[PDB]
Amino acid sequence: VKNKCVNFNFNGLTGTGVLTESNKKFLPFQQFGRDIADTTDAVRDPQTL
Amino acid sequence: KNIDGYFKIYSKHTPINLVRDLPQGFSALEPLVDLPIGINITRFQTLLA
């Protein structure tokens, strides 16, 4: 579910946020993105890439 | 590279026109594959056709 306040855990990361589609293109190896403060801001969805 | 019980491989396929020596430049090395081998490796040899 996207664009909605949901408590989520991807691969057990945990946290609360708003899931939105991202135009940024991860490199194939990467799974987790992070912000300047080393806080998780972007993730790669486990079930569907 | 072998780290934390894992054996990782990197790659790059940059095209160059200077045959003499190593080109000034910057190619990053992405992690191609990861595999959990984990050996206390001490020696090294290459195989030439």
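Numbers in chain B come straight from Swiss-Prot, and the residues shown are 195-243, in order.
Structure method, as recorded: electron microscopy, 4.0 Å.
Here the Cβ of each residue, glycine as well, is placed from N, Cα and C on the backbone.
Lifted from Swiss-Prot, the feature list:
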- B:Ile210 to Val: In strain: Omicron/BA.2.75 (VARIANT)
- B:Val213 to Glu: In strain: Omicron/XBB.1.5, Omicron/EG.5.1 (VARIANT)
- B:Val213 to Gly: In strain: Omicron/BA.2, Omicron/BA.2.12.1, Omicron/BA.2.75, Omicron/BA.4, Omicron/BA.5, Omicron/BQ.1.1 (VARIANT)
- B:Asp215 to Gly: In strain: Beta/B.1.351 (VARIANT)
- B:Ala222 to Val: In strain: 20A.EU1 (VARIANT)
- B:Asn234 to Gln: Increased resistance to neutralizing antibodies (MUTAGEN)
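Closest to B:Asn234 (mutagenesis position) in space, going by CA atoms and restricting to the variant positions B:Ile210, B:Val213, B:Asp215, is B:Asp215. Per Cα geometry, B:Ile210 is the residue among the variant positions B:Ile210, B:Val213, B:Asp215 nearest to B:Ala222 (variant position). Within 10 Å of the C-beta of B:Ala222 (variant position) there are 7 other C-beta atoms, taking all protein chains into account.
Fewest Cβ neighbours within 10 Å among the variant positions B:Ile210, B:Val213: this applies to B:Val213. Other C-beta atoms found within 10 angstroms of the C-beta of B:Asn234 (mutagenesis position) number 5, with every protein chain shown included. Look at B:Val213 (variant position): DSSP puts it in coil.
In the three-state DSSP scheme, B:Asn234 (mutagenesis position) is classed as coil.
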